[PDB]
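Structure below; questions to follow.
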Amino acid sequence: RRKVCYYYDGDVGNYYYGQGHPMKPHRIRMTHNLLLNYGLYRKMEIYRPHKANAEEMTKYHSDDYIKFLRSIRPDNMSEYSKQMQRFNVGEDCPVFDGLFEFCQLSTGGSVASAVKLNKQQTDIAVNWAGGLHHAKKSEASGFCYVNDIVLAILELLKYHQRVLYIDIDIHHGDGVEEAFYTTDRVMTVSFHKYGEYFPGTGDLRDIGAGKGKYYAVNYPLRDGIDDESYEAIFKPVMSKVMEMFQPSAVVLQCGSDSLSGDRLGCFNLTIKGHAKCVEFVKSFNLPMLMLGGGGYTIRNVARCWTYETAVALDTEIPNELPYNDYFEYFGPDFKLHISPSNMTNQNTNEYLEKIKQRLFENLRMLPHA
Amino acid sequence: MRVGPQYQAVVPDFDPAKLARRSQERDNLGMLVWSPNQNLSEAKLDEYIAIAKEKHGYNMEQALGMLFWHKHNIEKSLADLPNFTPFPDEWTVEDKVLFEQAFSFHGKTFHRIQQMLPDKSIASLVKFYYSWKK
Amino acid sequence: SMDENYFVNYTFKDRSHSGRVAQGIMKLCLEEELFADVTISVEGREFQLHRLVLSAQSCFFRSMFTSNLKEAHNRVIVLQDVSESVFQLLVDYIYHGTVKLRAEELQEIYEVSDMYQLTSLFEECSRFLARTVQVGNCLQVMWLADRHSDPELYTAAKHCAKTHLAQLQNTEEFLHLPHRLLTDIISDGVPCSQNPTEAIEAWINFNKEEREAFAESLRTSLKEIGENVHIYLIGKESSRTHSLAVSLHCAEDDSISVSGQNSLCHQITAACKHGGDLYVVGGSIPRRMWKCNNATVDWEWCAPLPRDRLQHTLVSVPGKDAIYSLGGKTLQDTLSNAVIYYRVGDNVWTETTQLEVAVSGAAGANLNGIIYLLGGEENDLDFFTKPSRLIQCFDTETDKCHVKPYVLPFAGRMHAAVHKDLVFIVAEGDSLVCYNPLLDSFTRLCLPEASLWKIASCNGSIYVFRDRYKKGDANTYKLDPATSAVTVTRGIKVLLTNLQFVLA
Amino acid sequence: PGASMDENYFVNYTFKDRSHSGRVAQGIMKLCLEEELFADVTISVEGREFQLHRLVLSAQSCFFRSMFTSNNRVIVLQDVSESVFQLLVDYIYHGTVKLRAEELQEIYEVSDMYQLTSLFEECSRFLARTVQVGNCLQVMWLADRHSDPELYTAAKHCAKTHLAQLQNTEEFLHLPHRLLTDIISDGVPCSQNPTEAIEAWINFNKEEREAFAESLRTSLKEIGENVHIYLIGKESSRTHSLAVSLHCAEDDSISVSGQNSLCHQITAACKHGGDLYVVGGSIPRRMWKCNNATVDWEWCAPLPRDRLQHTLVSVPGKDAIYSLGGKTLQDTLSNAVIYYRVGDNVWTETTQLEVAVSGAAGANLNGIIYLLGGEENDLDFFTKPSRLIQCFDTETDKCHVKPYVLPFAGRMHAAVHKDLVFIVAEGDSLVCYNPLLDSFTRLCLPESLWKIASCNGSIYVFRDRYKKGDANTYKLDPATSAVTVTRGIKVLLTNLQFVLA
Ligand SMILES: O=P(O)(O)O[C@H]1[C@H](OP(=O)(O)O)[C@@H](OP(=O)(O)O)[C@H](OP(=O)(O)O)[C@@H](OP(=O)(O)O)[C@H]1OP(=O)(O)O
Ligand SMILES: Cn1nnc(-c2ccc3c(c2)[nH]c2nc(Cc4ccccc4)nc(N[C@H]4CC[C@H](N)CC4)c23)n1
Ligand SMILES: [Zn+2]
């Protein structure tokens, strides 16, 4: 029974991205409802995120970007085309009712979670609302409008010394890496698929520059990686980083679009190994901060996030889903875990040894402290 | 990868002697709705949850909020549970019928569906759409 | 080799000692008729021929010349019956290697070239006879393969006689057909509209009192299948956000029929057809693929695309039950070379060996074991992409990609569809060429201009379509590929206006 | 590839058979020689009888065409051989003959007598490869008499540079005027003493050739010995890296000339003509020009591009120095071919390579530029030891990759010898590439990466780490694999970064 605080609002489940769009902000509400039927509330605090504002939001983004996101509305759609087409808030990040309201809700959740973590009141802070780690400084990308994990890390940096960022999401966390590509107080470790995938960044040879050299550990993979390989690649590198970096706060972005068979997913990882990875990072009793981000199949996302919330609390849960409003929604297997698909992995053992050895050489160059 | 002050963040500096002064000054940015009670076991909570379910129609969130509203006192919660009507989105049968018609005519475009249902905000029809598809 | 040393002794492997001999024989042995030692006379005319080339190229002459009978040692040997002109063509082929096969004079060359065992000409004539059997001789060439044991022609002349069994029923040649041929033509899935039961009953009705108990042996072996040979059309109506999937059915009674529409409503890009069902990559994010069904109009779900690309080439291959995707563009104007292939029975997307030169927006044509990447655009080091002209051959059995040397007569965006061996090609500035991969040559076929053209091939005839629909005459041209007889069909009530993709 | 409009594939067309060269060429070698029917001519040479076929012989050699088609069943050839004519018939029928050094000249004379042009050219090349000093005045006599200009030049180049010890041979004393004029007017070296050769040739019959003597003096040219083997390496403790310029002598005394000792750094150097070209500087772009006699470090135009571990190959045919492959500081293996002109001091581009390689070995072949091995990029994020042979033409500016591959891979150093491309690599195994007939040979070495330099007809292979085993400078006889050890008189190097041939 460790003190874990949780953030949820009833408004985040209503915002709609449009017809035929991958990301559905209704998934978080069903994830909360699955927790709302497992009894996990009895051993975990539940808070309501506050609606964000401008001055705490402008700490990273430019003023004109926030002004646009405040002034946007679907009613003057055919009146401000230039402003849309410059800031890339068009067909890749569709506009809708209360877009800035969505940004307020997610930003308030993540920043208040950082305020809880940074005050030694709650050890592990969980917020599945935010985690949008693709928004850049003055432009939207990857369905992410405002970069919340960067704001959370910026808040943690005012009190802590060194903050370690962990990225399990299938996409490259370019948004967080872009902001901290020069500073020396944040180490961003991102495991992302890159043969041609979105966003195409995250090459091996891009490690850092300026003051922040060797303070960004990128790690490419290939499609179809199974569970045992992923564990064998996630245990050594994380132990090595936490041995030579000694951070005081770990912000883990627990992505959920790397599971077995999402619409934009490509990996072949089950919930069991994903939970084993997060438990591995959790087993270092550091001040944690969970985030969301990603996830494009509502059933799999709900199952994965409910099992992650269960493992963060160290509570065993039955495999059979309980009496609720979502009997036929989760069918027909009615279970919690997901069987792996038939995708054939393309990352051989020798490739994995070579990439781990290269990362070890890169990390040996960290200055002694 | 781009480099420039127009892309990266302006990191604040660290002061070892400033952590305590800054920590105790900031407010708790959030309102509490539930806290665990160690003296309150699971049996009577499981009973009271079905109590709120079947005769009065309370859902999980509103029923659990009342427990903290009375500081985890089940008896007082039973006393005051009929006094508060759990105000839902009042979807009358006619509202379901026109929502049915509008979905068939226009599809997933809820902005247009608002036109035949002007009294309901979009954030409310999306919730009913996800609840109906069950 | 450790034994040979270039300064003491080595073996001189001469790679030019095939051109010199083959040119010396065609130059010195034919243009002046010297060194003749055998005289072959066919139908009066006297020939002078050299025993060496003949005996070294056709084993039949090797057996005739090197026999032990005293008739062979006589100077003049007489061939009983081939022809006057056919034997001239055969001598021309044996010496030079270039013979002008004609449609009027092919079957004679087929039988004779099989009698003399010139297997290369025999195979070429087999293919060229498989090309030109429409319906009329489809039960006379079939009988010319069962008697000669050439199963490829026997299959290609059964496929085109099964699908016309209705009209073929009344012909007396079908009525005089022996049992084995009828058993082999019926037991392969006669189409539903051909009335095979009427055909078998009419075949018995010739002598029913002698074959009545013999009749039911075939009724217990008849197979039935429904007509599912289509020409799928996709195109939006330029005003409605939903792009339909009109499914044309090609009939033989000058009435090309239209089946039910599908009308998916997201977006359409780079679709493919395989078997009897349509595959389409689409959605707001072009990664998810829908699987359409023809009879039961439903939009099923399949495994989404694992990678990110646009303007790629979807090629169907029914040989190993796969759908290949090749080439493409990668979101930063970088042309990629990578082929991911999908299996219908497993819903998995794996990789294979990569292409040599990356192309995008090309046209692919299946050839029952070889996937051809035709044209498209290729990268240029001057920061740009130029209209490409390369013919990239991607194998699917051995998985090796190689680039053919010769190039197309034109370049740019193009659409291709196959016809019985060939890869027909059309592009902007109408000029219909007729690719042929086995002997690597082109032809041409002018089109009536008085707008990019689309090609779909079905029922033996080739239908070319327009992009802009404003009613000139019917904007749907039925082309006869033999005599270039460009006719115009009806297009009964097609409501299309853009015609984004036409699938063969 | 001809878009013919007359032919239609459903009516008529021309069946161009591309397999109708193998069938006849195999049918003749199987049916006409293995069991010998269809024989209609009988050629008897030195008692032994042949049955042959006038068709093939008259279709391959024009002399037999003029013979058979003139205006008896058995015809006897006057004088060729028993074995040479057997080899000639075997080549005419099959297409493979085993050329030997002992019976080569006879085959050359006969193959030119019967006008088999391909074997005549192959014998010309193979006989040009094997003239050291002994028959260099006998082969020259068989080139002027035979009108074979390439062999005549090849047997004159190797005879001009050995004029000192060739003076006392009586064959040179009985040498007619024209060949002497042509061997003298080519730039006889300084140490060969040409004037004493002139006087000694006249001294046979001076009272009859005295007035004829001065006709050659008015045509003699003089030049100094400037055939060098440039060595570049540091001494592992001094920043400046020297450029010792060896001079190869024929009296078992390899001489060392003056050093130059540039002081910045050296990477990817080359040699052309008689001077040295080097790439160096703190930023690897500025280029120095080294002169041997007048020891100076001249300046040339810098590199217009940015690359590392690239291959510099000399092309004296068009007075241009090329640069292929390399690495562009982002671990991206580039394929860009830039060339520099000596007389114009410009740095322009050409076509690009097909597959990019880095750190290979380049060998000029008097018209084609060979990229040998190295390491090629892998889509598996890394570099594997490459094995392909990349061809880069310099006359037509075309690039293509040969199908066959090397027997090994990795880092390697290459040098040429009169037609060939000699190769050594790690784990010594001397292979002898031959591009004209596409075959490999091997030459074992007595067992550290090795280096190869070519001069004076022999090959010299060096070591990287010196520490004195015997001399660390091996002279190899490429004919009988006679690996001997030279002196290396007072070489003070310790690294041997590059060896320029
Ligand atoms: O109503 P939405 O939230 O927009 O999502 C629906 C829903 O998918 P989710 O369960 O992921 O929300 C459908 O699923 P079912 O109700 O049929 O289980 C799915 O249909 P498929 O099963 O065919 O995927 C459909 O997809 P589509 O629009 O392609 O028919 C998809 O709609 P969106 O594409 O708009 O998200
Ligand atoms: C979190 N996350 N995960 N995946 C994505 C994501 C997001 C977007 C795309 C995407 C994946 N795949 C895509 N493929 C294409 C096809 C294509 C290929 C090559 C060249 C051009 C287009 N176009 C896409 N967007 C267009 C590009 C122009 C821009 N104005 C927005 C619309 C996207 N986001
Ligand atoms: Zn993601």
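We number chain B the way Swiss-Prot does; in order, the residues shown are 105-238.
Placed from the backbone N, Cα and C atoms, the Cβ positions cover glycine too.
Checked Swiss-Prot, it gives:
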{"type": "MUTAGEN", "residues": "B:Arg106 to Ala", "note": "Reduces BCR(KBTBD4)-mediated proteasomal degradation"}
{"type": "MUTAGEN", "residues": "B:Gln110 to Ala", "note": "Reduces BCR(KBTBD4)-mediated proteasomal degradation"}
{"type": "MUTAGEN", "residues": "B:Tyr111 to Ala", "note": "Reduces BCR(KBTBD4)-mediated proteasomal degradation"}
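Tell me about the setting of these features in this model.
Residue density at B:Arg106 (mutagenesis position): 10 other Cβ atoms are found within 10 A of its Cβ, drawing on all protein chains shown. Under DSSP, B:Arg106 (mutagenesis position) is assigned to coil, being neither helix nor strand in the three-state scheme.
Residue density at B:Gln110 (mutagenesis position): 9 other Cβ atoms are found within 10 A of its Cβ, drawing on all protein chains shown.
Annotation for B:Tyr111 (mutagenesis position): no same-chain Cβ neighbours under 8 Å separated by at least 6 residues are found. Mapped onto three states, the DSSP output places B:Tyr111 (mutagenesis position) in coil.
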